[PDB]
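One structure is given here, and the rest of the page talks about it.
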Amino acid sequence: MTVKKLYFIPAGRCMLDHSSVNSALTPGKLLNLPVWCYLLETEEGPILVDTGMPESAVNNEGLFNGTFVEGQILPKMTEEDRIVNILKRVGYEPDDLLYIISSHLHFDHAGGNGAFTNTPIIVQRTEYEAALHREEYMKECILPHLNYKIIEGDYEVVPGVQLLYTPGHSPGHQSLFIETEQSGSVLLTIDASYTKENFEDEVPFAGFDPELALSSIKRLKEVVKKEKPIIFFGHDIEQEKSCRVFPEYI
Ligand SMILES: CCCCCCCCCC(=O)NCCCC(=O)O
Ligand SMILES: [Co+2]
Ligand SMILES: [Co+2]
């Protein structure tokens, strides 16, 4: 069984210093990068991958002033980019969703999690546990009483939707391997590679544990050699130019 539709849904944007996409570069040039969520229409119901940025980021580029990352991360988010507004425009309310999948709990992926208080939120145990104490996590991304479905390692969500454990960028980061009716095998790296060159050329990028991130890339390359998927990266300005986005699907 395959997924019926895989939608790429723009969920606002974020400025990052360009040393975050290539650790070699000298800081000083910001890049206006895409923030994504993905909607999977399946036999069993709709599944949302990631939930955009938090409320506090709306009309607030200076959100991280006063923090260790001041000036080097600036969210670009309007009221329209709140995940409940995105969902409503597409045609859903939060309680319609079968599952939320959190690739990881960075603020541009889990900022909207609080809107889903009934839907199971599938997240790696190592990511959940890290978010409870590491300083790069926002309180909006680790709310205590949501319906977490904590998993450990690779996991089949529904037929055609596989989670691949890809730690390194964050301690419990996970990627998606999807089989769609229209396109066959699709690999969503999410932040296991911001860009094509992080993946193909193993250019280092921002992460918790870059050595681990490299071994997760190598693991994904083994999957790619076996399955030959089309591959989409997490924060790639170049690839964004040719991506099919909502209302188009793959
Ligand atoms: C509470 C103050 C710190 C919160 C932000 C720390 C950012 C590092 C981790 C992070 O959120 N990176 C986002 C860039 C794209 C991504 O990697 O998701
Ligand atoms: Co991230
Ligand atoms: Co990200």
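So this one's X-ray crystallography, 1.5 Å, going by the header.
For all residues, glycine too, the Cβ spot is worked out from N, Cα and C.
Taking Cβ-Cβ distances under 8 Å and a sequence separation of 6 or more, the neighbours of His104 (mutagenesis position) in its chain are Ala110, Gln124, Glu127, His169, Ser170, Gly172, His173, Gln174, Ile190, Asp191. Classification of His104 (mutagenesis position) by DSSP places it in coil, neither helical nor stranded. Record note (Swiss-Prot), mutagenesis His104 to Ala: Abolishes activity. The unchanged residue is displayed.
For the recorded site, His169 (Zn(2+) 1 binding site), the DSSP three-state label reads coil. Feature annotation from Swiss-Prot assigns Zn(2+) 1 binding site to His104, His106, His169, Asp191.
Close to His106 (mutagenesis position) in the fold, though at least 6 residues off in sequence, lie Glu136, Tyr137, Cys141, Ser170, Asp191, each with a CB less than 8 Å from its CB. Quoted from Swiss-Prot for the published mutagenesis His106 to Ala: Abolishes activity.
Sequence-distant neighbours of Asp108 (mutagenesis position) (same chain, six or more apart, CB under 8 Å from its CB) are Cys14, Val35, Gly52, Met53, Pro75, listed in sequence order. Per Swiss-Prot, mutagenesis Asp108 to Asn is noted as: Slow substrate turnover.
Mutagenesis annotation in Swiss-Prot: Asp108 to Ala, described as Abolishes activity; the structure shown retains the original residue.
Here Swiss-Prot flags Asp108, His109, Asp191, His235 as Zn(2+) 2 binding site. Within the same chain, residues at least 6 positions away in sequence whose Cβ sits under 8 Å from that of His235 (mutagenesis position) are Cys14, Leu16, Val21, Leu33, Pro34, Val35, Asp191, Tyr194, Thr195.
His109 to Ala appears in Swiss-Prot as a published mutagenesis result, with the remark: Reduces activity by 85%. Around the Cβ of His109 (mutagenesis position), the same chain contributes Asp50, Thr51, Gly52, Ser102, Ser103, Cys141, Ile190, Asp191, each under 8 angstroms and 6 or more positions distant in sequence. DSSP gives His109 (mutagenesis position) a helix state.
Taken residue by residue with DSSP, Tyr194 (mutagenesis position) is part of neither helix nor strand, so it is coil. Listed in Swiss-Prot is the mutagenesis experiment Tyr194 to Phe, annotated as follows: Reduces activity by 70%. Slow substrate turnover.
Under its mutagenesis entries, Swiss-Prot includes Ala206 to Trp with the note: Small decrease in KM value for hydrolysis of GBL, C5-HSL and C10-HSL. Sequence-distant neighbours of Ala206 (mutagenesis position) (same chain, six or more apart, CB under 8 Å from its CB) are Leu16, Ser19, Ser20, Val21, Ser23, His169, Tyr194, listed in sequence order.
While the structure shown retains the original residue, Swiss-Prot records the mutagenesis experiment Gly207 to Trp with this note: Small decrease in KM value for hydrolysis of GBL and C5-HSL. Larger decrease in KM value for hydrolysis of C10-HSL. Note on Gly207 (mutagenesis position): other Cβ atoms within 10 Å of its Cβ, all shown chains, come to 23.
The secondary structure of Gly207 (mutagenesis position), as reduced to three states from DSSP, is coil rather than helix or strand. Here the residue is the original one, while Swiss-Prot reports the published mutagenesis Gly207 to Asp with the comment Small decrease in KM value for hydrolysis of GBL and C10-HSL. Increase in KM value for hydrolysis of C5-HSL.
Per Swiss-Prot, mutagenesis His235 to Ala is noted as: Reduces activity by 85%.
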Entries of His104, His106, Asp108, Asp191, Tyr194, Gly207 (recorded positions) sitting next to ligand 1, with Cβ under 6 Å as the cut-off = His106, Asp108, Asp191
Beyond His104, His106, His169, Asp191, what residues of that chain have CB atoms within 8 A of the centre of the Zn(2+) 1 site's CB atoms?
-> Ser103, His109, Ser170, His173, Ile190, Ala192, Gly207, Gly234
Beyond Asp108, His109, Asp191, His235, what residues of that chain have CB atoms within 8 A of the centre of the Zn(2+) 2 site's CB atoms?
-> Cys14, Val35, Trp36, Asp50, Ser103, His104, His106, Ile190, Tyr194, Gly234
Under 6 Å from ligand 3 by C-beta, which of these recorded positions make it: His106, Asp108, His169, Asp191, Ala206, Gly207? Sequence order, please.
-> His106, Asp108, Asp191
